[PDB]
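Quick notes on the structure that follows.
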Amino acid sequence: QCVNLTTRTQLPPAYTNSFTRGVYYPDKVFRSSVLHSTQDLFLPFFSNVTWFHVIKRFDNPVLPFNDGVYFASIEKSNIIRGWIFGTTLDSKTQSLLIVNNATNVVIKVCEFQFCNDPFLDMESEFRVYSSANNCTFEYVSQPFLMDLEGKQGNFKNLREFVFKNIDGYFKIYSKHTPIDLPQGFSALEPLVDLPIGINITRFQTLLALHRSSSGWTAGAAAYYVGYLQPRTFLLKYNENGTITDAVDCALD
Amino acid sequence: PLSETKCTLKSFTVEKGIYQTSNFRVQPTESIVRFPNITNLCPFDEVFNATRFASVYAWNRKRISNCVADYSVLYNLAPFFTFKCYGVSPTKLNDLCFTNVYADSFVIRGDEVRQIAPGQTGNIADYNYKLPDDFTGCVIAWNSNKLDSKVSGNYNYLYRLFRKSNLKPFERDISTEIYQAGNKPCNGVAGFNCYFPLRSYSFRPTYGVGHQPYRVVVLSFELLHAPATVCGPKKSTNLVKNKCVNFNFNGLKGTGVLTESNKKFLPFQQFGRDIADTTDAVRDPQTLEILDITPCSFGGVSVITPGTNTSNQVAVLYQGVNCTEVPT
Amino acid sequence: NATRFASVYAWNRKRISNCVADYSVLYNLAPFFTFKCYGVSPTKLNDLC
Amino acid sequence: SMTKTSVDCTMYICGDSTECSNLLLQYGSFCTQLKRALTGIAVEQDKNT
Amino acid sequence: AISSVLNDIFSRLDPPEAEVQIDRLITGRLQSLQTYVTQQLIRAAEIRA
Amino acid sequence: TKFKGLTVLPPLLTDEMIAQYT
């Protein structure tokens, strides 16, 4: 639990690009055969997306959270089981946490006592914290089923997450589709709105590992961290409500 | 329609030709109000009538959602000292519907109680509590001086005078840090270049208006950011199809004909907008169905007549409207 | 900075007009016992005419 | 010739409300001028043919 | 105005508070018609020439 | 080569009858 892994070696911060990707649904309002102009915090096209790799090479940096990020994770054996949000990363302030115990997604806001480098361990046990109190929020999601079985090989699916803070509310936009990044264009459906109200200055990536915290090994996966800028997109709406094109104004 | 030519042209006689007169007026028949079935009343008596409250620097924010509100103690009956609303009409509280509400419970003395408004300047109005310009809600006050006062004074409720800069609204200050003007470290206590911002209230029943405590509960309304589950006791009728009727759909009003949507829509969609950004389609609140809105009263009235020195016969042209389906 | 004084009924006003008074070095130093007033902050007096 | 159009002030300005039709009469003959101007276009477009 | 829908003004506000915001929305829709009908008189003058 | 009260006036002389004068 508190003892970290001695088998990890940190990789460099390589860069790649996001072609058209990062375009979501800004509202739930259906429009048909129009062109809408939306001013919100958006990713610039043809920008630098920082390339991370988890394969004995483990990469888990601590990255700052300013306005909003995009998480595009390319997986096979589903290594990332959770995320850690917060500011001072101790029990003095509030923190936001996503716990997936594979029955549901448990998201609570309490006073969280973090370790030095907390890790995740079918499920043996999941402990990211020693103790917790003063809980202002609890959430129980819909039931589903996922697999913790480790595999190595080619990557057949794409999972993209949008975690933003808009006016004190924490919104989650996600779309899963089958396919070191592929190109294309897609749209991301709404999922759940979380009225948290807690500022976040930093984040880090949880990794769930398996055995055949000391001797835990892992498969191969990749995940991406994006940034946002106050830019304007054009949005094409079809008759079915699916965005087939997006044009950033100030790039070209 | 011979005299409709005289009414529009403002003339006594009729000249020979074709003149455009007016348009169709279709009167609506019934009114449809749709609200979901919730048997739970809202806990407004938990925030008002509770024994112990919080302070102005750190309050207790109570999220109240998915219930049916009772406004009869805030409108018809008057237990309370004053009713102050800004962006919301106080008669129309039971009409409009919102998602949730954030109640802020704090006790401010009567000298400083006039600083609660958007865009003020004061001790509480800068370093403690502010309101934005787009704030939506009401301010409810009541005189607590027969209960919460004390002869020697009540020092349990607290407030903070000093801050280094202007505080953002909807933010609580939990910090115990001593205000430091100079370069001298405070080490937790007051001293040279260290001032202690935390004070205690002046509350006594024997003095005047500025020593009287007031219980101020400020409601914060959220309009059209989400589906709206909270409003007053409005009834519900059946849906009427193929008729021009008046709409009330979750607080949104209109006039049209409900027809069945053939398209694929989002399950979280409350309503949707056209090319002119008006609502052409809306989800039903009680059960999941999306009905289109087609507006009424379309087409013009044109008359063809000879003048008053010839004949009184008027031929009427209905333009653009099929007369197989069908002015006083 | 005055050495002498008066009593509570004997107080002599000092007429301050058409000059620039420096209060800014006193607020950054402050060897003051108690200052209490209502509605107007003493630290906001430095930038106002 | 060109496309002959006609614009009503009842459906365009008002959203079918009783308050909008009552406050339209305080502005008076502003929509009396616009309906006679679009009529006088449509007479002269038939004279062009 | 806050919202362009006329049902979102008069039903959401006081009847003294609505008639300021409704008369801004009518006059903005009168100026959109005064740009339209004046453009239809100029562009039809090039057709009739 | 709508619902807001915008009406398109039809022409008096149809395109079949323009070719009859032509």
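Following Swiss-Prot, chain B residues are numbered 295-620, 631-632, in order.
Technique stated in the header: electron microscopy, 3.4 Å.
Each Cβ is built from the backbone N, Cα and C atoms, and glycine gets one as well.
Quoted from Swiss-Prot, the note attached to the mutagenesis of B:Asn331 to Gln states: Reduced viral infectivity. The Cβ of B:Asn331 (mutagenesis position) has 8 neighbouring Cβ atoms from other residues within 10 Å, across all protein chains displayed.
According to Swiss-Prot, the naturally occurring change B:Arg346 to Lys is described as follows: In strain: Mu/B.1.621. In this structure, B:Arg346 (variant position) belongs to neither helix nor strand by DSSP; it is coil.
Under the heading of natural variants, Swiss-Prot lists B:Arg346 to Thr and annotates it as follows: In strain: Omicron/BQ.1.1, Omicron/XBB.1.5, Omicron/EG.5.1.
Here B:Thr376 (variant position) comes close to B:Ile434, B:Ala435: these same-chain residues lie at least six apart in sequence, with C-beta atoms under 8 angstroms from its C-beta. For the natural variant B:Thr376 to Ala, the note given by Swiss-Prot reads: In strain: Omicron/BA.2, Omicron/BA.2.12.1, Omicron/BA.4, Omicron/BA.5, Omicron/BQ.1.1, Omicron/XBB.1.5, Omicron/EG.5.1.
Quoted from Swiss-Prot, the note attached to the natural variant B:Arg408 to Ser states: In strain: Omicron/BA.2, Omicron/BA.2.12.1, Omicron/BA.2.75, Omicron/BA.4, Omicron/BA.5, Omicron/BQ.1.1, Omicron/XBB.1.5, Omicron/EG.5.1. DSSP assigns B:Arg408 (variant position) to a helix.
One natural variant named in Swiss-Prot is B:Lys444 to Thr, and its note says In strain: Omicron/BQ.1.1. All chains included, 12 other C-beta atoms sit within 10 angstroms of the C-beta of B:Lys444 (variant position).
Listed in Swiss-Prot is the natural variant B:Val445 to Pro, annotated as follows: In strain: Omicron/XBB.1.5, Omicron/EG.5.1. In the three-state DSSP scheme, B:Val445 (variant position) is classed as coil. Note: B:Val445 (variant position) has non-local neighbours B:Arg498, B:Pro499, B:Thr500, i.e. same-chain residues 6+ apart with C-beta under 8 A of its own C-beta.
In Swiss-Prot, a natural variant is listed as B:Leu452 to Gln, annotated with the note In strain: Omicron/BA.2.12.1. There are 14 other Cβ atoms within 10 Å of the Cβ belonging to B:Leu452 (variant position).
The annotation that Swiss-Prot gives for the mutagenesis experiment B:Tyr453 to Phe reads: Decreased HLA binding to NF9 epitope. Increased binding affinity to human ACE2. B:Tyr453 (mutagenesis position) carries a strand DSSP state (E or B).
The Cβ of B:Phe456 (variant position) lies under 8 Å from the Cβ of B:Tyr421, B:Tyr473, B:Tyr489, B:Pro491, each of these being in the same chain and 6 or more residues away along the sequence. For B:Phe456 to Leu, Swiss-Prot lists a natural variant annotated as follows: In strain: Omicron/EG.5.1.
Annotation of the mutagenesis experiment B:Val483 to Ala in Swiss-Prot: Increased resistance to neutralizing antibodies. DSSP classifies B:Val483 (mutagenesis position) as coil under the three-state reduction. Listed in sequence order, the residues of the same chain lying 6 or more apart from B:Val483 (mutagenesis position) and placing their CB within less than 8 Å of its CB are B:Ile472.
Non-local contacts of B:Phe486 (variant position) by the CB criterion (under 8 A, 6+ apart in sequence, same chain) comprise B:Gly476, B:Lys478. Swiss-Prot documents B:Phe486 to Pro as a naturally occurring variant and attaches the note In strain: Omicron/XBB.1.5, Omicron/EG.5.1.
Of all the Cβ atoms in the protein chains shown, 21 others lie within 10 Å of the Cβ of B:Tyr453 (mutagenesis position). Between the C-alpha atoms of B:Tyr453 (mutagenesis position) and B:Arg346 (variant position), the distance comes to 16 Å. Secondary structure from DSSP puts B:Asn331 (mutagenesis position) in coil. In the shown protein chains, 8 other C-beta atoms lie within 10 A of the C-beta of B:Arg346 (variant position). B:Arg346 (variant position) is 34 Å away from B:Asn331 (mutagenesis position) when you measure Cα to Cα.
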